[PDB]
Every structure is written in C-alpha cells, then in structure tokens.
Amino acid sequence: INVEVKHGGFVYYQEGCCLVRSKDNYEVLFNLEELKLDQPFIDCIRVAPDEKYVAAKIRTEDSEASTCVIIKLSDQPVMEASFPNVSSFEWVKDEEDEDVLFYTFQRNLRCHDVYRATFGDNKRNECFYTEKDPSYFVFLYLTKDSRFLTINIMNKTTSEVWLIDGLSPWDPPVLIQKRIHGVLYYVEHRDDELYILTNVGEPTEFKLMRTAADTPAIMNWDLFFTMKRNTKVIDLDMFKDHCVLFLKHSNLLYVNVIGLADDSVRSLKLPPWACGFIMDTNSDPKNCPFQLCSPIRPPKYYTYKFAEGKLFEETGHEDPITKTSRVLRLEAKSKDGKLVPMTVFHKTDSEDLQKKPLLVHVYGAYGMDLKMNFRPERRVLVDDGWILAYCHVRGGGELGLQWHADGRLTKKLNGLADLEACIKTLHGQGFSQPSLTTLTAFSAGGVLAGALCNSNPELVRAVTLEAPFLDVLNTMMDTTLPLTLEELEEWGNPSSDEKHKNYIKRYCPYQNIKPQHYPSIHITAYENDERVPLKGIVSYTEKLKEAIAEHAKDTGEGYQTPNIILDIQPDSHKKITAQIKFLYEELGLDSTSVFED
C-alpha cells in the first residue's frame, strides 16, 4: 500500500515516518512525526506541476479521518498548509503558472465540497462546487494532458460529470449532462473532443460515445465503439492517438486497442492463466503497461507499445508455475439449469489418482467478484498437491448485474444452490471425494458456507471461516441499530415484512443449527468490528457444539466428534499458519509446508 508518485523525473515515497524525496540517498521534505500521529501512512501524493508544492494525505489506524498536508516543494521543505478530512485532491497549473490545489472534503454528513487552494498571493480556499445530496460521493480526476479537471459526482447506479478548464482554473465548472438515474458516465479528452464511457439507455451495456468538447449534451453524442453486453470495464487508458480498453467477463480477460485518430480496433492475445488485471499508475505517456496475475502466480509485466506490433514481455522474471499448474474453466449446472462458472487450479504433473484435498472458495454477496490476486499460501497448497477452486456464484458480480440481483434478497438460496452444484460437479468430474473437500468463506460468504453445512454436511470434511456473518436473522432484526439500506437490500428486512423474516429464518445458518453430523469448523473471529458482532459468533459456536453433542450422545458410540474451534484475535501469517495446521490435522496430511513468505 506504500504510495509512490514520480514527477519532475524524481520519485517521492514515504520512508521512516517522514515525507521522502528520492532522486540510496533521499531528501526529507517533511517529518510526519510533527503531525503528532501514530504510525502515519501516506495514502496519496500529488506533486504540483511546477514543483512548488507537494500535497499528500496522511492516515493512521483506528481513524476514519485523515489530513491533507501541503509542503512547499521549494528548497524550503517547510509546511505551507493543511486541511482535514480530504477525500481527494489534484493540482492544476494556472495560466499565471500558479499551481492551485483542488480538493474535496465534506462539511459534516450534510454535503461534500470542492475548494481551490491558491498560495502565491494568499487567496487560499475558493469554493467551486457544493453538494446537495449526501448519497453521492465527489471525487477529483485530472486527465493526462491536463486539458480538463473532472469533478465526478458518483453513486453506484448513476453519475454526473462537471468539467473545469485546465487552461482556466478560476472558471465555474460546466455540466456535461444532468444526471439520469441508472446511468454512469466516465469522461476522457483526446483533442477538443471527448470520449465518453457510458451505459446510457441500456444499463447492462457500456459503450464508447464521442462528442466535441464544446457540444456536451447526450443529444449531440455519436457512437464510436461498443463492448459485449454485461462485460465489465475495469479501465480505459486514454492516449493522444488511441485508447486501451481493459475488459473482464466471466472468467475471461480481454484487451482492446482502439485507435481514435485512426478508426481501427486491435485485440491483444493474453495468456490463458490470467485471471485478473493489475493496473499501473506510472502513467507512462508513450506505452500502455499492465500486469497479469492469478491467485497462484505473482503479477507479470506486460507493455503494449502503440508504436510497434508487439513487444510485451519486457520483464526478465518468469515463474515455472505457468507450466506446472493448469487453469481449467469448468461451469457447474445449477438446480434450475443455469451455468455457474468455476475456476479450477491443479498441478500438471499431478498423479493419475486425482483424489486430493480440494479447497473451495465462495463469497456470493454484494455484487462482488472473487479477488484473484496472488496469495503465496494458496500457491503453497497447490505445490503440496492441493486442487483449488473458486465458485462464481449468484449473489456476486462476475456475469452481470442480474447475478447480483439473483442470489440475493428474496433469492439467497439460489447462491446456495450454485455452491452445492459446484461442489457436486467437482466430485462428479472426479477431482476429489467428499472426504477430502474443504470449504472456505469470509464475512458475508460465511452465510453460504454455514447454510451448506446445515443442508448438505456430508459434502465437506473441514470448513474454515473468517469473521462470518452467521446470525443473519438477529443481525438483521436488530431494530435497536437501524439497518443500512445497502444491507437492507442485501438481506430482506425481517422487521417490516414477515416474508423476509421467514425467508431469512430458512437460510440463516444460526437459526437452522440442528443435531446432525457436521464438518469440523474452524472460526477466526475478532474482538471488535461493526459488521460482525462477536457475540453472534460465540452464540453460534455454543449452539453448534450443543447440536453435535446431542447427535453424538444418541448415535456416537465411540465415533469422533467434529472439532469446533473458535480463535479470537484483537499476524496474517500467524492466521494462515493456524488455518493450514487445522486443515492438515483434519485431513491427516502431516506438514512440509515450508515457504519463504
């Protein structure tokens, strides 16, 4: 998370709790200690275009709030100004060469606001934008050629964009298009012509719409390029001559190189193991660098040189796991006949007897997808002979908006059905038998893991949960604390409508704990959180033990009892180590899991 900003040809990074300017020799612009903060970590650095000032925002743990500190970038590394609670900021070079800082903070929870800080003649904080609606978030973005500073007013379903001239920082912002509910727009400039990324008209289809910078209304927009329906745009990298569009769909990645000054589109060939895209913020201006990664392979560097056909792998580092592990894309068939993508990872020199411990990962909530970034512990499990699988199930977002809508408020059980289908499908393919199956889930995904434990316990041997959202019904029916509308729409309100109360009762894993055989379950939980009360987990743990205890008393006759383990913490490696030891003990695998990280 270490912030790195390169400008003026010298990079600026935070080291030793002090703002540092690097050409092993560095110059300290500021000492973060003076701010009287504990463990202050720099989240954002923005360097004035003419290097007179540098601004950065500094945050500490256990604080929602952070402060933006402005240092003179002059030979004097002294403080110029500071401003608390700044969400974002950016610099614009005035026509008088005055580097003015635009920044966004919030006047209480009432509204957010954009101010322009002038230092050279002491004009300080002039207001350029004021907010009216607390549900929207104001964020600043300047494009690459600094033609237009953009004020982005955003929500998840809709956005509004206002432009501030990069050649006239004092002018009032100009609205491109008044907000339309359900429509989000992102704006980039090429040559007194704008390209707009938008889902106007059709919510499930993002498209490239072009228009003159002086003719911003929707009615004047033409069509430049369209993406496949329900694909996810992760990024759009604008250049003078072309743009590079980065897309994801399902479990496939695509890169589209689209000429703008030359209307011809080019698709790039990506390797089959890539499961996600890492974007660079080096903003190099005559190349489009990016990295590809997978949960079992550290990020690799690729660069597209708009100039030549292809010179992508400039990186000299490569990992043999590319050839020693295989990435299968195998969909499962649901109870209602739908296809549920699943990503499966296994060794290519694996034995004919494909009956090895299988780890299944599920989230299935809030429209989120499963993060595919590299995790050394997951790779080790594969090196030891583990088969990993990721289930892209209803309630998440990999296949479109309807995937979030389904497997949700009145239909959560569909996410459960998709998880069940995935597990049975893997067993059906023959990767593992139930005795070697392991399931893992986090926070919201714990609902699905819990519910599966109650409905089909014979499918899993051991389950590993982190701070799971288990007692859904009491958490949701807690009228004392108002339920956030966001959640209220991710879990029906049982306090206002009996059908939600009944639907939730039907899937809530706490409520449905019943005397029967269970998988061994290890729970990692924390002392202090807001989303997952510890008392919920403790009650679950106590009730779960009682159910299996009653089961064991009537039918056990010497049979072993599933190990129910609750580990409370106020370190990631310690957590991982404990989880691996738990699973290996349950799976009777022993331990040679030695690694460098």
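The numbers used for chain A are those of Swiss-Prot, and the residues that appear cover 111-133, 140-686, 694-720, in sequence.
Per the header: electron microscopy, 4.0 Å.
In case you wondered, yes, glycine gets a Cβ from its N, Cα and C as well.
Here the residue is the original one, while Swiss-Prot reports the published mutagenesis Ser559 to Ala with the comment Loss of catalytic activity. Taken from Swiss-Prot, the feature active site, charge relay system covers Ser559, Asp645, and the record attributes it to experimental evidence. Quoted from Swiss-Prot for the published mutagenesis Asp645 to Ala: Loss of catalytic activity. Per Swiss-Prot, mutagenesis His696 to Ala is noted as: No effect on catalytic activity.
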Cα-Cα span in Å, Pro686 to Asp694, with 7 residues unmodelled: 10
Through-space Cα separation in Å, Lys133-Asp140, 6-residue segment unmodelled: 9
Cβ neighbour count within 10 Å of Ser559 (mutagenesis position): 17
Cβ neighbour count within 10 Å of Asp645 (mutagenesis position): 11
CB within-chain contacts under 8 A for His696 (mutagenesis position), separation at least 6: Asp720
Between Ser559 (mutagenesis position) and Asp645 (mutagenesis position), the C-alpha gap once rounded to whole angstrom: 11
DSSP state at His696 (mutagenesis position), helix/strand/coil: helix
Helix, strand or coil at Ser559 (mutagenesis position) [DSSP, three-state]: helix
